[PDB]
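Right, one structure below, let's go through it.
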Amino acid sequence: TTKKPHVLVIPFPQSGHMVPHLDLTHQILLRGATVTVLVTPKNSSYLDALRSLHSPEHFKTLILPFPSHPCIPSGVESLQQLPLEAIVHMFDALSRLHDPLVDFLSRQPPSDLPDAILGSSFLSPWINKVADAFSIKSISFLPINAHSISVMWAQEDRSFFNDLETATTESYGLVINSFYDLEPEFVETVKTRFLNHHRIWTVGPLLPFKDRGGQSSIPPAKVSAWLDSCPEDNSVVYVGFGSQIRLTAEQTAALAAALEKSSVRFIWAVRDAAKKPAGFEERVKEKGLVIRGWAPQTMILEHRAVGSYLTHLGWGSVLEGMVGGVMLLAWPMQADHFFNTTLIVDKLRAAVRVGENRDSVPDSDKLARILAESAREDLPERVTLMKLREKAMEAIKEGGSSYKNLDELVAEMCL
Ligand SMILES: C[C@@H]1O[C@H](OP(=O)(O)OP(=O)(O)OC[C@H]2O[C@@H](n3ccc(=O)[nH]c3=O)[C@H](O)[C@@H]2O)[C@H](O)[C@H](O)[C@H]1O
C-alpha cells in the first residue's frame, strides 16, 4: 500500500496559530493521514467542526488540563483573551504539558506511537525534547511567513523568543502558511541559514474547511442579508484588527469619524479585553453594522460587495483578505505586522498604508478619503494584490507549490 502517517498535532492556543494549524490538520487528514490533536479542556471546542468531518479512527483527541500558572487568570487557556505581551507566561504554563505527554506516550502501545509531531514552533523547545525521546520527527508550524522569520531569527537580542526560535531550527522541518512565489528570496533564506536540516514547506494559503475559530457574535445570517442588500458590488469596507488588538478610545473616535465622513457602507468588528463604544453612532450611521465580539471575518471578506479591508496586516488576515479579492488598508501595530508592511506595502505595492504605529491617531479627514477611494478596482495597489491572489490561488490548486508541498510533507512524515 502507500503508507500514511500518524501525526500528533499540537497547536498553540491563539487564533492566529490555532486556526490555520487545524486547516493544516484537515489538509494532511485529506491526504489519508491520522491525527491526534492535543488541547487543554477549554480548547476542545475548536475541534468540533473538524471532528464532524473525519472518522474517530482517523481523528483522535488528547486532552490534558491546562497547567495552572500564577500570572494567567483562572480558567483561561487561550492567549487571544489576553494581552499579546502576556504570551510569556503562556509559554511557561504550556511547557509543563511536557510531563503529561511523556506519560501518555510511554504508556501508549509501541505500535500507536506517532510518526511525527506537527506542533507549534512556539512550543518547539519542549516538543522537540519529547520528540527526541521517542525518535519522532518534530516538524514545526508557524502562521507567519518566511519574510518575518528571516527578520526575526536574525535578531541579535531575540529576546524571549530565542529558545523557541533556536529550537525551531533544531527541528526536522518547518511548515509555514505562505507560498514560495510570494517571497522566494526569503523561503530560501530561511531554508539555508536558519534550518539545520534545511527542510521547509510552504502550504498556504491554508483556506478553511466547510465557522472559523470559533463562533461569531452577531448571527452570520443577519450579517449575510445586510450584504446581499447593499447596492454596489465592491463598496463595503470591513474594519477589523483580528483577535489580538483592542484600540484606545482616542483612535476609535478618529476611526469612527472617517467612516461617518467617508459616505461608504461598512462593517466594524470590535473586540474584548481580559485581565484578572464610539459615542452614539451605531444608529447614527446606516449603513451600518457594528459587530461587537467576534465576527464572520471570512464570510465577510469573500462576500461580493466588500472591496476594502482595514486591518493590522496580520498574516492570516493578509491571506484572508487576498483570497477575498479585497483591497488591503494596512495599519501595523505589533507582532509580525511591520514585517508584513515591509513586504506587502513597501516591496510588492499591494496595500495602502493608512496608519503608522500602535499609538497612532489619524487625520480624520485624510483617512476618510483613503477609505472612500479604497474600494475602486482601478488602484494599482488593488490590482497588484489581485495578481497575487492569482499566484496564491493557483499555488494551492493541484500541481501548485503548496499542493505539492503538503503532499511531499505528509510523505516525509512517514520516513
Ligand atoms: C501574524 C500573527 O498575528 C497574530 O494576531 P492575529 O490573531 O490577528 O493573526 P491573524 O493572522 O490576523 O488571523 C487570526 C484569525 O482570527 C480571525 N477572526 C478574528 C476576529 C474575528 O471577529 N473573526 C475572525 O474570524 C481571522 O479571520 C483570523 O483567523 C498573532 O499576533 C500571532 O502571534 C502572529 O504571528
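Note that chain A is numbered according to Swiss-Prot, with residues 5-214, 218-283, 297-435 shown in order.
The header says X-ray crystallography, 3.2 Å.
Just so it is clear, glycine is given a Cβ too, placed from its N, Cα and C backbone atoms.
The active site, proton acceptor annotation in Swiss-Prot covers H21 and is backed by similarity to another entry. According to DSSP, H21 (active site, proton acceptor) is assigned to a helical segment.
Taken from Swiss-Prot, the feature active site, charge relay covers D119. Within the same chain, residues at least six positions away from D119 (active site, charge relay) with a Cβ under 8 Å of its Cβ are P9, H10, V11, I140, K141, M433, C434.
Look at Swiss-Prot and you will find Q18, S250, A315, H332, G336, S337, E340 tagged as UDP-beta-L-rhamnose binding site. Secondary structure at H332 (UDP-beta-L-rhamnose binding site), taken from DSSP and collapsed to helix, strand or coil, is coil.
For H21 (active site, proton acceptor), the Cβ neighbour count at a 10 Å cut-off comes to 24, with all displayed protein chains included. Summarising the annotation, Swiss-Prot assigns quercetin binding site to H21 and lists experimental evidence as the type of evidence.
The Cβ of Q18 (mutagenesis position) has 23 other Cβ atoms within 10 Å, all protein chains considered. Looking at Swiss-Prot, you'll find the mutagenesis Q18 to G noted as follows: Slight decrease in catalytic activity.
In this structure, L88 (mutagenesis position) is part of a helix by DSSP. Using a 10 Å Cβ-Cβ cutoff, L88 (mutagenesis position) registers 17 neighbours. Under its mutagenesis entries, Swiss-Prot includes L88 to A, G or S with the note: Reduces catalytic activity 1.6-fold.
Under the DSSP three-state reduction, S124 (mutagenesis position) is assigned to strand. Mutagenesis annotation in Swiss-Prot: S124 to D, described as Slight decrease in catalytic activity; the structure shown retains the original residue.
Mutagenesis annotation in Swiss-Prot: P147 to T, described as Complete loss of catalytic activity; the structure shown retains the original residue. In sequence order, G20, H21, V23, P24, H25, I180, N181, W335, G336 constitute the residues six or more apart from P147 (mutagenesis position) in its chain with CB-CB distances below 8 Å. Classification of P147 (mutagenesis position) by DSSP places it in coil, neither helical nor stranded.
Among the mutagenesis results in Swiss-Prot, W335 to A has the note: Reduces catalytic activity 6.5-fold. The residue drawn here is the original one.
Same-chain residues at least 6 positions away in sequence with a Cβ under 8 Å from that of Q354 (mutagenesis position) are, in sequence order, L88, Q251, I252, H332, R378. According to Swiss-Prot, the mutagenesis experiment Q354 to A carries this note: Reduces catalytic activity 2.2-fold.
One entry in Swiss-Prot concerns the mutagenesis experiment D356 to A. Its note says: Complete loss of catalytic activity. Counting only same-chain residues at least 6 apart in sequence, those with a Cβ under 8 Å from the Cβ of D356 (mutagenesis position) are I148, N149, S152, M156, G334, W335.
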Spatial separation of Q18 (mutagenesis position) from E340 (UDP-beta-L-rhamnose binding site) - C-alpha basis, Å: 17
Cβ-Cβ neighbours of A315 (UDP-beta-L-rhamnose binding site) (radius 10 Å): 23
Direct Cα-Cα distance, rounded to whole Å, spanning the 3 residues left out between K214 and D218: 7
Distance in angstrom, CA of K283 to CA of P297, with 13 unmodelled residues intervening: 22
